[PDB]
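Below you'll find the structure, written out as structure tokens, and then a few comments.
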Amino acid sequence: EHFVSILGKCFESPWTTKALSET
Amino acid sequence: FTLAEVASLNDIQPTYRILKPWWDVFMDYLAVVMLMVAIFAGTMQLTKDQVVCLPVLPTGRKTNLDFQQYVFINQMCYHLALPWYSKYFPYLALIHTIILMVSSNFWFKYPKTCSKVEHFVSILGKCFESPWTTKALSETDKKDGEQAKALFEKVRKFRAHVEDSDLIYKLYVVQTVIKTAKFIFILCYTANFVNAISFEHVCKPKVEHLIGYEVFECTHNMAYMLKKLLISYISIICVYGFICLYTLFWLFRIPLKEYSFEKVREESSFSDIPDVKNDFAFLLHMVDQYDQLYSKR
Amino acid sequence: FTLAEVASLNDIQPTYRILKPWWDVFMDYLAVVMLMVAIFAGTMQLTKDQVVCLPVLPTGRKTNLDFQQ
Amino acid sequence: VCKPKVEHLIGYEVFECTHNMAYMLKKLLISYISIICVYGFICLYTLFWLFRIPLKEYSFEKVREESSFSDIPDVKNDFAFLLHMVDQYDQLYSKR
């Protein structure tokens, strides 16, 4: 349950795509 | 037993008013009607099914038979002198309706498929909730700017994601032709015995050293009601295959369906804000069949 | 007689679009269809179960019995 | 054909019944067995293949391959992770 919470909160972070469009 | 409100809850999509064209809604609603007719057939078949035989001449006639070999004799005739379609029809109709509805929507709940479809409905739902879009359309705060900037980045991430010879188009084509094959299958079968149903049945089983009376006849009890319910079923499936073959052959043949590039290109041509105007193997003109506004915005 | 409604609905999971492969879905829906076969089996089995015997012979042979035998 | 022991009750020893279920139950049986043969064949074969082959420890080098075209130094993922199986839903969430 907590693991699905990890990934379901992991997906929407805009910093992730800000750092993936960076390098 | 096996009612509509549990056959529906076997298989239903969560909330998607979008990604259902009008012909898909008529397929779903008419399949529910056909399941209602099949379950009414099952109830009426379980209610009053019994046959009744009696023998030939070799006032009234006595013949000296007790009641119990009468119920043996119409049991034995009921499993020998009946057509297979005289008593296996509603259960086969139930099976075929279940296969029809889940072949209507297993395109939609396939795990390689449902990912990008769920993600696309999430993209369009988040894309409709930005009031900057209607502000810029009013032309041609302070939060939706950076929200729409992050959503821009989601958009051209998603654009780079779904670019293959996709399983959406191929899966939907093979799904439609297999349910059309099921249509052709049952309407090829059922004409033969809507042509010939019967009310009275002569029978000659092998039970002669049990009672006697080698030739004797039954009447069956379904014939009028089951024949009328059968022709209503034929009408329903005729309308279903009509709508299915008509709209789906024309939607397969008239566009190229990878011309969503062309339709967003036309949209850019009259939109006064020239967009990227090119997209491959893409889903969006189904949403256009739902509503043009969710494609424009 | 363990009716079909709760036996169907006692398998649902709320948000797990993740954590199912293709065969989780195939095994799940296929077992639902097999449950439908079993429930229809139980209903039809309870409906018209009865057998009917009669004696061998050694017009209508009477053999002189009564219904409750 | 039945031979019950109730002889001092009616007077008959060898006689017969018919059974109302036989044809419907046999056809329902072969439908049930076709369903279960499909079930067991599919789930046996594909669970054999996702039992033997990835051996539940290659997700470390999988995340290393993930990093190998994302321009980030690689990390050794797991000892006990379900991240293979989430991978069978999407490659996207394993990348992301």
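Here chain C follows Swiss-Prot, giving residues 2-59, 135-145 in order.
Header entry for method reads electron microscopy, 4.4 Å.
The backbone N, Cα and C atoms fix where each Cβ goes, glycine too.
C:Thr44 (mutagenesis position) counts 16 other C-beta atoms within 10 Å of its own C-beta, drawing on all protein chains shown. DSSP assigns C:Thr44 (mutagenesis position) to a helical segment in the three-state reduction. The annotation that Swiss-Prot gives for the mutagenesis experiment C:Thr44 to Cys reads: Alters channel anion selectivity.
Around the Cβ of C:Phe143 (mutagenesis position), the number of neighbouring Cβ atoms within 10 Å comes to 7. Under the DSSP three-state reduction, C:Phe143 (mutagenesis position) is assigned to coil, being neither helix nor strand. Among the mutagenesis results in Swiss-Prot, C:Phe143 to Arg has the note: Affects ion selectivity of the channel. Reduced permeability to negatively charged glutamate and gluconate. The residue drawn here is the original one.
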